[PDB]
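J.: Have a look at this one before I ask anything.
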Amino acid sequence: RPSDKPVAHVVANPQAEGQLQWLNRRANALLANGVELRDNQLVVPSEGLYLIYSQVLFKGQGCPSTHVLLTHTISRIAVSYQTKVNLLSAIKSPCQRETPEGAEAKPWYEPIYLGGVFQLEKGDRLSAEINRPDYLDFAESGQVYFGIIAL
Amino acid sequence: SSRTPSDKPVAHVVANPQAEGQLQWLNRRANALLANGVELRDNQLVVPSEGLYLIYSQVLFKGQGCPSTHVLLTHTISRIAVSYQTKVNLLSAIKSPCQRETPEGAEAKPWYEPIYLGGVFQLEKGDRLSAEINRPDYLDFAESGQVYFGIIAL
Amino acid sequence: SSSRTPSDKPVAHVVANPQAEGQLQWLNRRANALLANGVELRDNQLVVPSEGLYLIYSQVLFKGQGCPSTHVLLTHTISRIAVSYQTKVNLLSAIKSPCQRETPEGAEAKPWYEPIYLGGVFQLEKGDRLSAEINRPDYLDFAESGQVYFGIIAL
Amino acid sequence: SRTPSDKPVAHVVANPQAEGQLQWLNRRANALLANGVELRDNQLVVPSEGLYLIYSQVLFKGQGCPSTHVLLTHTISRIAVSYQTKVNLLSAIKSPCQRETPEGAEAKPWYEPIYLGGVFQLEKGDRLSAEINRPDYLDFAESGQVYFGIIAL
Amino acid sequence: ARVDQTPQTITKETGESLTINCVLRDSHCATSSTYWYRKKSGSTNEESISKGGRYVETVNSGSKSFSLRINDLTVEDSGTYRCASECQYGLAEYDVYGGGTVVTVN
Amino acid sequence: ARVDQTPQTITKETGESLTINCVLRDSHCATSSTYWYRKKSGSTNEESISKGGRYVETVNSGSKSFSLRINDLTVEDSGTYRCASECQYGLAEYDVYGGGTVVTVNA
Amino acid sequence: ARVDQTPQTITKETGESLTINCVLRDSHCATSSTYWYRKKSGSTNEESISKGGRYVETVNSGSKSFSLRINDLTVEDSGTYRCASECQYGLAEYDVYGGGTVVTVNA
Amino acid sequence: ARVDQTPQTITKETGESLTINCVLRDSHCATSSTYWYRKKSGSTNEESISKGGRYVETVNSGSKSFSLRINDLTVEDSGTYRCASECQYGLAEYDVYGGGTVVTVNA
Amino acid sequence: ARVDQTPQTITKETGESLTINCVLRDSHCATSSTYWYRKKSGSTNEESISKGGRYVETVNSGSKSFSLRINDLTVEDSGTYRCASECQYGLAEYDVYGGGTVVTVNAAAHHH
Amino acid sequence: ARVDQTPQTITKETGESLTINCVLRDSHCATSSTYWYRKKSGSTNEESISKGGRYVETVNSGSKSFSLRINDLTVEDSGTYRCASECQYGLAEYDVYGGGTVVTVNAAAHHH
């Protein structure tokens, strides 16, 4: 057994160690009815109301003393305005103390989720990105993802 | 009188507040829904028809101090399909509940950490989704919409 | 500019005002924000224009610096006061402790960041008043864009 | 300037940045595509009936001779509106490796070029295409090492 | 008193959709054997609704509650609807019923 | 950004021809509904610039650019001048802003 | 595991013949449009095995299984050999993989 | 060598302004259809820079040279910047490119 | 492929009648200059079939196909039969061919 | 049934393209001399539709079928349409007809 409308749910590639790359040909992932996967960018195939969401899980085995800043932003470049602008963004500081040091063991995990409804046009290229792709944990399944759905 | 006719299988279930330390999903409460075919068997939602769904759930964890540092908080949505009869995770998240300082003396520190999951997936007839947590002893269903779980036929 | 898509489904996506000070004043006339098809923004509250199933979501970004009371609780709730039951009730809620006891006594500079996201599907009626709320409007980080927002969409 | 050429012409060059494939480019210095010749999907579309000169060159380079015995081929095909099947106009075969996989020695890259040219009567809408069997040995490193073009005589 | 059918009387117009809810109060009856019966005004037959299509059934075993939404209502859907369940504990086996009437105006 | 106020931080004489040009980049905004706002030096209130007399605006509908020439420049005209436009596409309606400062010296 | 390679880690000196079996567990994957890959001494990358040749492929759609008999066994390379299939149901399109190690010595 | 990017490797500090100049050496290319493309360090895609605001373009046709002054430099502005132009003589149409890298450290 | 013979291999018996049909695929070839050739089994020279008497030729111009019915079949008419056509567009003149083999078996074999 | 007009009753809206197809069953009629007649609703005129512009005519001799595509449909293009063909064998010369009616509704013209 029909279809629906423009939809996408892409997940990071686990066999891309230390990089963020969205894949569509993988278990329980979608990219159909016109949405294109360019250079880690989703191309909106129709003008309308869309739901954009993404989650990233950051994991580290130690806390540095630089006050780590983890960022996650979903960006949009439109045909009408040819500049990268943030639609959804969030920042988080995972390590509060002064590094593990005395007891060197800091297996920390911190997730961030983003979601919202937007009006997008033909040819708009959306991109979900993070500032420190060295703490990405694509070890298990559906812990890092990014998708859109035409409402 | 139910004056509003509406369709598309939908569900928004909330934890049972009067269920000690366990995650029992309810639909017969205030602003919670379970209609148009979605069944709740054993804290598991049964998809009533094949199509595209939006799946979401949040869990809020609260504890009255961190005694040990051996605690990992998880929140996962799993799926058992007719085509592939093994439970696979659709959405997953992990969170460190106690950053550090493990309360040594004069603990008296209630800690709160939320986790939210959401995404779009294709489900088939008979698919059984379940929202699960690692330590149901940290559930804070005392307030209102702090823990919930639902699907909606888009 | 002429548009080629007659879209409907009552929708709203409002983002916080940065020019505002220590308050969560919602705007609709800023860049990637929407408020159309009957939804009005009254008293920082979204008024549902039609019955049906809606998707409610909101995000808040909290940022501070140093822990004065050592035990701060950050709250974020979306409430609904309906024509059928005229009391403000929580639909989605979350609590978060940003500072876990230890407060650096003597040293300086330690801005903390803790975000909170909420989302769910609900049955709303005509005239229902939805509200996005926080407990400490002095820790709001409405810098940059799309860090705090609030919206509904008719599914 | 004065360019009253007015004649169907095309001289396309291989993409240096496109790897392991033969994608034809025309917006490159000393390459042309004008006066009716259109380039669709790696195919040249003849704009007018007449006598044409069709030519193409490919340069193959590999960094050793494996034991597969590669048979490098190069053919220009023509699919006509009158006869909707691909027929070869010009073809050539070349065997570059007649020795065993170098046992102790290595390196020794082999280079083999192939050139094709001829005069034909083509019709409007005929689609000519230049193709090779092993596009992983294409050496488009320098300038004008792989090319393909027609000119209305 | 063992099963509580809540909408005891509904009056809807042709085309709409009625939902009937039943809640189990005996913890020995199982939500795995729920049954639905209609008796059309003027007939002497209790017919059994088949679970599928115009008749959608939603069950939650945690609350021991099940529902029956009927769409595309005609005037041929005017009659008394009952829900049913199969109970079994020790050596005991029994069944449970309720009550509720439907009328559709054209 | 979506609007480009070009003559930033100009410092001239108590003269004139204080033209500030703004370039529209968002193809949803129209040069017909243009607005200008000034905020003096040291003050906490943004006033609405009215056109006519000292504040003349030249519109270029072709170039999607508008300018604001300030003549007979005085010393009370020291402040941050901003340009604005009202944009509208499908169901979206918003407005856009820029930035640009003037300082006036006297004889 | 969606795909089950039965014959895995083994050390077969050059010269042998035995089929490596992969069984499909996802009923959306097809016994057709299947491809095979073997490693490169387990050091660099996996190779893309071509059609027929020194490699044997057994396909039966009834049993939803495909196999790889190691014929004409010379010293090509060692490593983990994977099988793969193209799966697609309705709006979904995905693929599945395998894995299994062979080590070859010589006389 | 058909357009010459002069600043090959430049390293400026956060908060500065770098100008990259390109000189046309092919007398068929025009300073009118000039375009700019940047490739952010770590990505394999060249994106297209827009002309306006923080990216100001100065063109002088006499020497057939154009420049690209970029202000308010962050640490996100590290990459390979290339310039381009559209050349057209008679029956020929082509475009030309260059090369030059920027790295910005914080302060 | 230009020109497609439909009856590839036929095995009729002595005293019958076979028709072999050919279909043109090139829009430059005409059904007006059609020719037929037979090659008697056991010899190499391809003879030109003359259309008359036992060899009758039919044509259908709509689909650009022609056929050749052979009546009064004997046992000496076993061979490889080909059809041919003359194509001509601008500065070009060529011809096209096909293929189809005949085996005709005889009688007697009165099993006693 | 001597040419068969296939779309008997069609109903299109203002702004469209309707195709009317006729296939010849009489092996004497030729696809070369084809004519079309439309009769505007309420009058009996059966004026002759011309081949050009809004009326494009597609002819295919292989399947012996012709069509008449009408684009940019208005409400003044509603009527009974017939197809025709000219047949000729020995001493006989005749023509053949069909039938098919169109009804066009407007677009309601939503006033702001």
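Chain B is numbered as in Swiss-Prot; shown residues: 80-233, in order.
Method on record in the header is X-ray crystallography, 3.4 Å.
Any Cβ shown, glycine's included, is placed from N, Cα and C.
The annotation domain 'THD' is assigned in Swiss-Prot to B:88-233 on the grounds of sequence analysis. In Swiss-Prot, a mutagenesis experiment is listed as B:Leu105 to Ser, annotated with the note Low activity. The annotation that Swiss-Prot gives for the mutagenesis experiment B:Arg108 to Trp reads: Biologically inactive. Quoted from Swiss-Prot for the published mutagenesis B:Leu112 to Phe: Biologically inactive. Swiss-Prot documents B:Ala160 to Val as a published mutagenesis change and attaches the note Biologically inactive.
What does the local environment look like for each feature on the list?
T.: Look at B:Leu105 (mutagenesis position): DSSP puts it in a strand. Remark: B:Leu105 (mutagenesis position) has B:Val92, B:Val93, B:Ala94, B:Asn95, B:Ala111 as non-local neighbours, by Cβ distance under 8 Å and separation of at least 6 in sequence.
Just so you know, the Cβ of B:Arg108 (mutagenesis position) picks up 13 other Cβ atoms within 10 Å once every protein chain is counted.
Neighbours of B:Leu112 (mutagenesis position), defined as other CB atoms within 10 A of its CB across all chains, total 21.
Under the DSSP three-state reduction, B:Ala160 (mutagenesis position) is assigned to coil, being neither helix nor strand. Of all Cβ atoms in the shown protein chains, 22 besides its own fall within 10 Å of the Cβ of B:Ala160 (mutagenesis position).
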J.: Measure from the CA atom of B:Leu112 (mutagenesis position) to the CA atom of B:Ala160 (mutagenesis position) and give the result in Å, rounded to a whole number.
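T.: Given the Cα positions, B:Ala160 (mutagenesis position) is 24 Å from B:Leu112 (mutagenesis position).
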